[PDB]
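Shown next, in structure tokens, is the structure this report addresses.
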Amino acid sequence: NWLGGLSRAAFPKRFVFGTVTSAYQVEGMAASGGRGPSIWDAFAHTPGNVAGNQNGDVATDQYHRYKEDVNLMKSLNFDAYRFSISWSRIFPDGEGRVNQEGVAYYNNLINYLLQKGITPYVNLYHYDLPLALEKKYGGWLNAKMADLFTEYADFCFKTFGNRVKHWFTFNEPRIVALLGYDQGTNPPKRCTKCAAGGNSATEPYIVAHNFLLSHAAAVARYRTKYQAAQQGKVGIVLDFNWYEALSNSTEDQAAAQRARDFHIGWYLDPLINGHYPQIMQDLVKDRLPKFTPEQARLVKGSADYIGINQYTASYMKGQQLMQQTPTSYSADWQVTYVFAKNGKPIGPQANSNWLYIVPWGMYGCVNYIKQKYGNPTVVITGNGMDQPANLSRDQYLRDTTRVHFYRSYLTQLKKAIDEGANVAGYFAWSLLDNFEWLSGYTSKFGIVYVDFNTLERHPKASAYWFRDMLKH
Ligand SMILES: OC[C@H]1O[C@H](F)[C@H](O)[C@@H](O)[C@@H]1O
Ligand SMILES: [Zn+2]
């Protein structure tokens, strides 16, 4: 049967199912309703930066149509909705003056979700730093971001926290550090060679450190000022794609483990254990900032749950560890990516070149976190796959590959959970086709089709699959 034995009965009692979006990717009204620009508005408006010179000015226009989209997620039997608040829609300059119209939007969205029986899971940050803070402070290179982010978080806790009980601070700080400061392909476009300046060997580590310190400061503020009255929780969202040793050799197994540590351990070891992974300390040395004992104690235990975005898996091949002139965070790992074993690809690719369809990667990742980090509460905060541009409407709706994707990946998640992993929830990226960063509207991740000419929504087969699987 097309559900492949899956239903709410196949998951733990009270397991949470939802869908996910982010502000810049779906809201639209980017320069309206009092919203100030983010670094992504500046980046997307520069010719050549995004596919087709597209931008999030209108996106899916969820700003005007949010009740339609909430009605739709309820009709599909979801329990929860993960979305983000745009910092520059609340504080156009990132600090100081509050945009009351922006505040009213999120109030209206939250209230409607609750009216419809959908639990809000709210991200404070999803790549969309206020442009004013980039220009004035240098963004995530500046330790002052801890204070700036904390004041923003404080306002959100105060304003929405009587209703919102499930918060996340950041979304994938690894990707910010990697793409923004190592490779220089996302804003602020920094890297050793880049026109904007930068240093691919040092800046990604500075940035990650400041994300961890800011997360910790925001959570300390929540716990000391708001938690007694509000009784909610705050976590963080981290990306984790799986790494599998190419062979059982000592060096291939070491390589796969090094990749895990540089990928997820970079954040989880501080959040769980209060230090950076030993291998990163050993290889990155004085380029890796040191937490003071007080800072490490603030960071350790500061996530009430760990959000994991899980998409794909790679084979890793090793080498003898070498003394090397530092060049980049990426080269620091001393690993070799490989996409076939025994003459077979690890999986077929979705539309995005990086996205290999490997359902057992989901089991790999969840099992690994369970075994290595004392089985913390995990929420799968995003998982999904994309269709290419230029299909007909009907071709978009017949998304049989995405149906197979979710059935297979959710079967592997169920496998990890049945073996004892503490997973509390699962969220599909995305509710809607949306603005896919550098790919613009050329990549379609939604279980709901969005016609970007007319803005109409049409559920795809994968939406109906969820509705059938999730019926109460
Ligand atoms: O690449 C698909 C999707 O991956 C992650 F979930 C990011 O948080 C999203 O912003 C992105 O659109
Ligand atoms: Zn509109």
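Numbers in chain A track Swiss-Prot; the residues on display, in order, are 33-504.
How was it done? The header gives X-ray crystallography, 2.0 Å.
The backbone N, Cα and C atoms fix where each Cβ goes, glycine too.
Among the features that Swiss-Prot reports, active site, proton donor is placed at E204. Swiss-Prot lists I207 to V among its mutagenesis entries, and the accompanying note reads: Increases KM for substrate about 5-fold. Increases kcat/Km values 9 to 24-fold depending on the substrate. Here Swiss-Prot describes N218 to H as a published mutagenesis experiment; the accompanying note says: Decreases KM for substrate about 2-fold. Under its mutagenesis entries, Swiss-Prot includes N273 to V with the note: Increases KM for substrate about 5-fold. One entry in Swiss-Prot concerns the mutagenesis experiment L470 to R. Its note says: No effect on KM.
Features per Swiss-Prot, on structure.
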residue	record	DSSP class
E204	active site, proton donor	coil
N218	mutagenesis position	coil
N273	mutagenesis position	coil
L470	mutagenesis position	helix
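Of all the recorded positions in the record (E204, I207, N218, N273), the one with the smallest CA separation from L470 (mutagenesis position) is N218.
The residue listed as 'active site, proton donor' and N273 (mutagenesis position) have their C-alpha atoms 12 Å apart, to the nearest angstrom.
Counting only residues at least six positions away in the same chain, the Cβ atoms of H295, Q342, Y343, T344, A345, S346, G393, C397 sit under 8 Å from the Cβ of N273 (mutagenesis position). On the backbone, the CA of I207 (mutagenesis position) and the CA of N218 (mutagenesis position) stand 9 Å apart.
Annotation for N218 (mutagenesis position): spatial neighbours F75, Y159, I207, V208, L211, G212, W469, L470, criterion Cβ-Cβ under 8 Å with sequence separation of six or more.
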